[PDB]
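Asker: Right, I'll just put the structure down here and ask away after.
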Amino acid sequence: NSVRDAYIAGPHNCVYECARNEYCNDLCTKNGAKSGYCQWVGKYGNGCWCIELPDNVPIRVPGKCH
């Protein structure tokens with residue numbers, strides 16, 4: 001695919017923790033996503049979740065945040 005809903009990831013395979021939904025919406029959309037929100041409960045715990053994040057931007061995948 002070219003887009004996917006998931007935890008956006010930063011260097012290196014680390015989710016972006018969050019305190020507000022807007023923080024995530026901003027982070028997600030400035031990276032090409034349709035929108036985003038803060039996930040306080042999810043597959044990887046607290047972290048920003050993006051809707052339709054372009055695939056040239058990293059998402060959290062199995063492994064450790066390093």
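First residue shown is number 1, and so on along the chain.
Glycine is treated like the rest: Cβ placed from N, Cα and C.
For the mutagenesis of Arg4 to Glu (Swiss-Prot position 21), Swiss-Prot gives this note: 2.5-fold decrease in toxicity to mice, 1.6-fold decrease in activity on Nav1.5/SCN5A, and 22.3-fold decrease in activity on insect sodium channels. The structure shown keeps the original residue. One entry in Swiss-Prot concerns the mutagenesis experiment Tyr7 to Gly (Swiss-Prot position 24). Its note says: Complete loss of toxicity to mice, and 70-fold decrease in the binding affinity for insect sodium channels. One mutagenesis experiment catalogued in Swiss-Prot, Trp40 to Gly (Swiss-Prot position 57), is accompanied by this note: More than 50-fold decrease in toxicity to mice. Looking at Swiss-Prot, the entry for mutagenesis of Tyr44 to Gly (Swiss-Prot position 61) says: More than 50-fold decrease in toxicity to mice. Swiss-Prot gives this note for the published mutagenesis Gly45 to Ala (Swiss-Prot position 62): >47-fold decrease in toxicity to mice, loss of activity on Nav1.5/SCN5A, and 56.7-fold decrease in activity on insect sodium channels. Annotation of the published mutagenesis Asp55 to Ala (Swiss-Prot position 72) in Swiss-Prot: 0.6-fold decrease in toxicity to mice, and 0.2-fold decrease in the binding affinity for insect sodium channels; the original residue is retained in the structure shown. According to Swiss-Prot, the mutagenesis experiment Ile59 to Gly (Swiss-Prot position 76) carries the annotation: 1.1-fold decrease in toxicity to mice, loss of activity on Nav1.5/SCN5A, and 2.5-fold decrease in activity on insect sodium channels. For the mutagenesis experiment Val61 to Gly (Swiss-Prot position 78), the note given by Swiss-Prot reads: 1.3-fold decrease in toxicity to mice, 2.6-fold decrease in activity on Nav1.5/SCN5A, and 2.2-fold decrease in activity on insect sodium channels. Here Swiss-Prot describes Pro62 to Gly (Swiss-Prot position 79) as a published mutagenesis experiment; the accompanying note says: 1.7-fold decrease in toxicity to mice, 1.3-fold increase in activity on Nav1.5/SCN5A, and 1.7-fold increase in activity on insect sodium channels.
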Asker: When the Cα-Cα distance from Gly45 (mutagenesis position) is computed for each of the mutagenesis positions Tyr7, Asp55, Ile59, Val61, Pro62, which gives the smallest value?
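Answerer: It is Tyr7, whose Cα lies nearest.
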Asker: Of the mutagenesis positions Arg4, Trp40, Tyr44, which one has its Cα closest to the Cα of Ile59 (mutagenesis position)?
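Answerer: Checking each of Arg4, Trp40, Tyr44 against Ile59 (mutagenesis position), the shortest Cα distance is to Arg4.
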Asker: Near the Cβ of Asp55 (mutagenesis position), how many other Cβ atoms are there if near means within 10 Å?
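Answerer: A count of 11.
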Asker: Which one is it: of the mutagenesis positions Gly45, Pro62, which Cβ has the fewest other Cβ atoms within 10 Å in this structure?
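Answerer: Comparing Cβ neighbour counts within 10 Å for the mutagenesis positions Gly45, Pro62 gives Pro62.
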Asker: Between C-alpha atoms, which of these mutagenesis positions comes nearest to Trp40 (mutagenesis position): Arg4, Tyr7, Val61, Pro62?
Answerer: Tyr7
